[PDB]
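The following block contains the structure, expressed as structure tokens.
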Amino acid sequence: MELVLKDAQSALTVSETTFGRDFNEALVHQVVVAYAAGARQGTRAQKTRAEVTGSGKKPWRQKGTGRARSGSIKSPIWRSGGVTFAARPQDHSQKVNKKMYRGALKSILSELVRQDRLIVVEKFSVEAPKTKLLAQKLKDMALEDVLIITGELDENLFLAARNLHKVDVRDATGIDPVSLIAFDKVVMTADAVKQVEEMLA
Amino acid sequence: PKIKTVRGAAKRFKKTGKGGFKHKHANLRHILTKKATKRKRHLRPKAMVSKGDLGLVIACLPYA
Amino acid sequence: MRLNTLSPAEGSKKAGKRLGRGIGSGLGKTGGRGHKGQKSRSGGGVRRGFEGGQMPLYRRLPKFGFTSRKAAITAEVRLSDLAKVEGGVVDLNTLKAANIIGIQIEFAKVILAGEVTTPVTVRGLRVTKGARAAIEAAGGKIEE
Amino acid sequence: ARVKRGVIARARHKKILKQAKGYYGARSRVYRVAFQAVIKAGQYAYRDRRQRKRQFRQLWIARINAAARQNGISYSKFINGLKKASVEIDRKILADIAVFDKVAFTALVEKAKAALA
RNA sequence: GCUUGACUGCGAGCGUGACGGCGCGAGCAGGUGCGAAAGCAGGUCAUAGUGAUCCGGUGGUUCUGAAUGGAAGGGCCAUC
RNA sequence: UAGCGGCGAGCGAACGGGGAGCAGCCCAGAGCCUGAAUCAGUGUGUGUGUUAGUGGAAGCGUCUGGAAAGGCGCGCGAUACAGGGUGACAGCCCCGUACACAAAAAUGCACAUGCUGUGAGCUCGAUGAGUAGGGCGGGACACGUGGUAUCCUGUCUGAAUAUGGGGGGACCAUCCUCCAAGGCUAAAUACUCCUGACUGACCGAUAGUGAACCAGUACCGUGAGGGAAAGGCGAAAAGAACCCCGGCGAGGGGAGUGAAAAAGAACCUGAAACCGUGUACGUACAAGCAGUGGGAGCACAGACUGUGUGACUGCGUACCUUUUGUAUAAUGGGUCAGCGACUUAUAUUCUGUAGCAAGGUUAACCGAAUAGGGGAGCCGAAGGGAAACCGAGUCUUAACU
Ligand SMILES: [Mg+2]
Ligand SMILES: [Mg+2]
Ligand SMILES: [Mg+2]
Ligand SMILES: [Mg+2]
Ligand SMILES: [Mg+2]
Ligand SMILES: [Mg+2]
Ligand SMILES: [Mg+2]
Ligand SMILES: [Mg+2]
Ligand SMILES: [Mg+2]
Ligand SMILES: [Mg+2]
Ligand SMILES: [Mg+2]
Ligand SMILES: [Mg+2]
Ligand SMILES: [Mg+2]
Ligand SMILES: [Mg+2]
Ligand SMILES: [Mg+2]
Ligand SMILES: [Mg+2]
Ligand SMILES: [Mg+2]
Ligand SMILES: [Mg+2]
Ligand SMILES: [Mg+2]
Ligand SMILES: [Mg+2]
Ligand SMILES: [Mg+2]
Ligand SMILES: [Mg+2]
Ligand SMILES: [Mg+2]
Ligand SMILES: [Mg+2]
Ligand SMILES: [Mg+2]
Ligand SMILES: [Mg+2]
Ligand SMILES: [Mg+2]
Ligand SMILES: [Mg+2]
Ligand SMILES: [Mg+2]
Ligand SMILES: [Mg+2]
Ligand SMILES: [Mg+2]
Ligand SMILES: [Mg+2]
Ligand SMILES: [Mg+2]
Ligand SMILES: [Mg+2]
Ligand SMILES: [Mg+2]
Ligand SMILES: [Mg+2]
Ligand SMILES: [Mg+2]
Ligand SMILES: [Mg+2]
Ligand SMILES: [Mg+2]
Ligand SMILES: [Mg+2]
Ligand SMILES: [Mg+2]
Ligand SMILES: [Mg+2]
Ligand SMILES: [Mg+2]
Ligand SMILES: [Mg+2]
Ligand SMILES: [Mg+2]
Ligand SMILES: [Mg+2]
Ligand SMILES: [Mg+2]
Ligand SMILES: [Mg+2]
Ligand SMILES: [Mg+2]
């Protein structure tokens, strides 16, 4: 597989398995959905008729009054009674097989290269930690919504990014499928692409 | 939590190569002298569980 | 490939039964429980192996046999596992390191299952007749 | 995920009630009754599409009988004659002809009589 | 008249039961009885004379035996 | 799982493995050398928090509009585009935020240091007796007395004491392993009345706490105790000066405010049941689930068809439930509005689907954290037998056609 670079106009060889495989939509979809589920927090709770604050005495005698037969004031069919199937806090995290996750990543990467949304460059450093500078660089590169993936961790770049909401700077270790799909373009440094290949294999 | 086995069923049944269950015949335990030898002999070997009660046995033995 | 263009495979997700939501649903008023019995009731039904009262099969039939404790500590090896170890000697320790047999496994047998191509030296293991022949053919060695 | 059901419930009720406009009393005012009425009306409508076909044929036959007798022949005889004569005019048309065109009907009757004997 | 087939291991294949089961069975191996022999004999002309499992008891055993050798206990077979 | 168990319902380990954390000491005692390590209290110095705080960037023109933060132009800040307000939706109007600073005083935690107590190391010893066992009765161990080891003891007994004793699941022998009848000991573990920050595929006034509101109140009960209902004018009160009817009323009509008072405090929206006023058509000789099919006339709206009504006429005994069967004179519902019932977690099986495939997958946990490590385990690729054992065979039997 071979990606031409923007800055030097020089080729870069990569694995056909990693950057040139088929797009398995079903697998990718499962992985992204799983990611979303994992991201949710799931903290809520209603009160069951057990937990609703009140006495547990019989509102009126079983027979005689002619009213319908009631047993607890906390009944779910009563106003201010318990929620029938009251919620508890729950873990929505789905498991994803390692291979499945890796395959999904591979498909997404391949899709990006095909669709011309992956832009490879030799280096994407900013000189100062200045948002203005980063914005100018992006404009010069033509870009607006972008995931800048870098090999080595850069302080100036990260700080500069921080205030551009369309821009996101990541380390090659911390890429995620939802992020790749979301961001309009993905600008990987040469080191970053190499690292990703090593990671994915 | 983990489903619990019916321990009596576990004692009385064992799973076979394809997923049947062999079992020991009833009636070969006491008063024998009145039972005919042929009958006793036939009862002695193990026997597969029939189609009718297979489901019940399966329910009893979820980890078998 | 956007976050609003992905979709699952056909047949992956299926519709979840919702009981008791009107006539058209299918699973209407009763919710597929028929009419008033024990099984109809919330919490209703009878435990595993209950036959209305009849002595249940797991009781009708006699208990038999006993459990061997040596069987829990025996194990069975394949010729493919004779290749899965590293080196050219198959002891218990070597097999355990390979991760073929379990840690608390005093005894193991090599059975004719799969096939052995490389020469291997089976030391201190029982070997079936077919397996022994196969290993010898491979060019192996067996010793006690 | 507390799905409050006011808006949907009211829309549904309103649709039924609108369908039940023009019904006496609570059958046009009170949902439980209105809905019952609406369902009943539907059932009646299905029945009456069938019954409509039946009724109109009955009416046509009655009219044709009156006309044919005025021209001196019973309905059954007239129909038989027409059948014999190979006239395929259906009795909706025959009734219409009888009502609005006495000469044409008379001609038809004459044809039937000739065919009959 | 003579006898112990009122045998032991099995059993093609059928019948009858929702199932637990119950029934009929030629033939094979071993060893016997009567018959000169062909043969017959795995109780009685047949169909009732019966009771699952559990828990124990008794005898046998080339199974097991919680460090090891035994033993206890358990299993298997016969039986109550 | 092994086991326990009217061997029923059920209960349910341990060995061993992977992790978190890992710290060892003292007295039954005296000789020596002896303020020797450690620990605790108490002053002092330093550092870092905590309890007030300080600074904190950059926008105007125009259109619509009651009002601009919106539309349309052109700019600027950003280690600050978290968030909240401001007359509609604001990076640049305000408060903040990123970031950089701050403590006279009190105090938490670190070291550093002074004083007080505290005692380290060597040699020689000593080594927890009404105790361990036992009998009787109970209880705890997964273990219900069973063949029942082990632990505790209400009762009655009762050793040996390292030439010794405990355990190794009845018991004996051998072997292995440990030293009861005296103590102390951080961490990893549990919880949240309370304090701060942040978050939510959590609720949004019949919901969420019982309680968004002066709620554990009103009210009920002798008492313990039970226990509500009740949120929203407007951007700003600008909350209606003055006049009129009326009882120096209530209530209303002007006036005025306001973008709007059919936003006027009985205040955002303002549904339905329910009750009225007006108009069209029908209806006082006509018998019933009140509709439906046909259908005249009349009114209206447009240029005959739409709408409204429905004389007359065929057919027509509500719904639910429960039942062999209901118009049933069997049940339930006065109506409306709101709420009200197949859920959740974990195991197991089958189906679909995706991944990999004779392999598949990891759990705790570690982790610049949904990555990657971690393969401890689990399922499968071999079964037969009660088992030893054998093994593509095996069990049965002396042996199987
Ligand atoms: Mg009481
Ligand atoms: Mg509630
Ligand atoms: Mg992982
Ligand atoms: Mg027996
Ligand atoms: Mg259905
Ligand atoms: Mg149905
Ligand atoms: Mg059903
Ligand atoms: Mg019912
Ligand atoms: Mg019934
Ligand atoms: Mg039923
Ligand atoms: Mg219940
Ligand atoms: Mg292993
Ligand atoms: Mg002879
Ligand atoms: Mg007889
Ligand atoms: Mg029993
Ligand atoms: Mg018993
Ligand atoms: Mg015995
Ligand atoms: Mg032995
Ligand atoms: Mg032993
Ligand atoms: Mg024995
Ligand atoms: Mg300030
Ligand atoms: Mg500022
Ligand atoms: Mg503007
Ligand atoms: Mg507004
Ligand atoms: Mg001691
Ligand atoms: Mg004692
Ligand atoms: Mg004892
Ligand atoms: Mg002891
Ligand atoms: Mg022992
Ligand atoms: Mg409201
Ligand atoms: Mg309340
Ligand atoms: Mg309240
Ligand atoms: Mg007065
Ligand atoms: Mg007034
Ligand atoms: Mg208003
Ligand atoms: Mg209002
Ligand atoms: Mg109204
Ligand atoms: Mg009249
Ligand atoms: Mg009347
Ligand atoms: Mg009209
Ligand atoms: Mg009518
Ligand atoms: Mg029925
Ligand atoms: Mg009846
Ligand atoms: Mg009827
Ligand atoms: Mg009734
Ligand atoms: Mg009812
Ligand atoms: Mg009623
Ligand atoms: Mg399932
Ligand atoms: Mg599947």
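Looking at the header, which is where the method is noted, we find electron microscopy, 3.0 Å.
Each Cβ is built from the backbone N, Cα and C atoms, and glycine gets one as well.
I grabbed these lines from Swiss-Prot:
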{"type": "VARIANT", "residues": "A:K63 to E", "note": "In strain: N282; confers erythromycin resistance. Ribosomes bind erythromycin poorly and have reduced peptidyltransferase activity. 50S subunits assemble normally, even in the presence of drug, but assembly is cold-sensitive at 20 degrees Celsius"}
{"type": "MUTAGEN", "residues": "A:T131 to I", "note": "Does not regulate the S10 operon; assembles into ribosomes in vivo"}
{"type": "MUTAGEN", "residues": "A:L134 to P", "note": "Does not regulate the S10 operon in vivo"}
{"type": "MUTAGEN", "residues": "A:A160 to V", "note": "Does not regulate the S10 operon; assembles into ribosomes in vivo"}
{"type": "MUTAGEN", "residues": "A:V167 to D", "note": "Does not regulate the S10 operon in vivo"}
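Give me the lay of the land around each of these features.
In this view, A:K63 (variant position) is surrounded by 7 other Cβ atoms within 10 Å of its Cβ, with every protein chain counted.
Remark: A:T131 (mutagenesis position) has A:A160, A:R162, A:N163, A:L164 as non-local neighbours, by Cβ distance under 8 Å and separation of at least 6 in sequence. DSSP assigns A:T131 (mutagenesis position) to a helix.
Counting every protein chain shown, the number of other Cβ atoms lying within 10 Å of the Cβ of A:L134 (mutagenesis position) is 24.
Around the Cβ of A:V167 (mutagenesis position), the same chain contributes A:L134, A:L138, A:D145, A:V146, A:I148, A:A161, each under 8 angstroms and 6 or more positions distant in sequence. DSSP assigns A:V167 (mutagenesis position) to a strand.
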Using DSSP and three states only, what is A:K63 (variant position)?
coil
Quick one: what's DSSP say for A:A160 (mutagenesis position), helix, strand or coil?
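Reduced to three states, the DSSP call for A:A160 (mutagenesis position) is helix.
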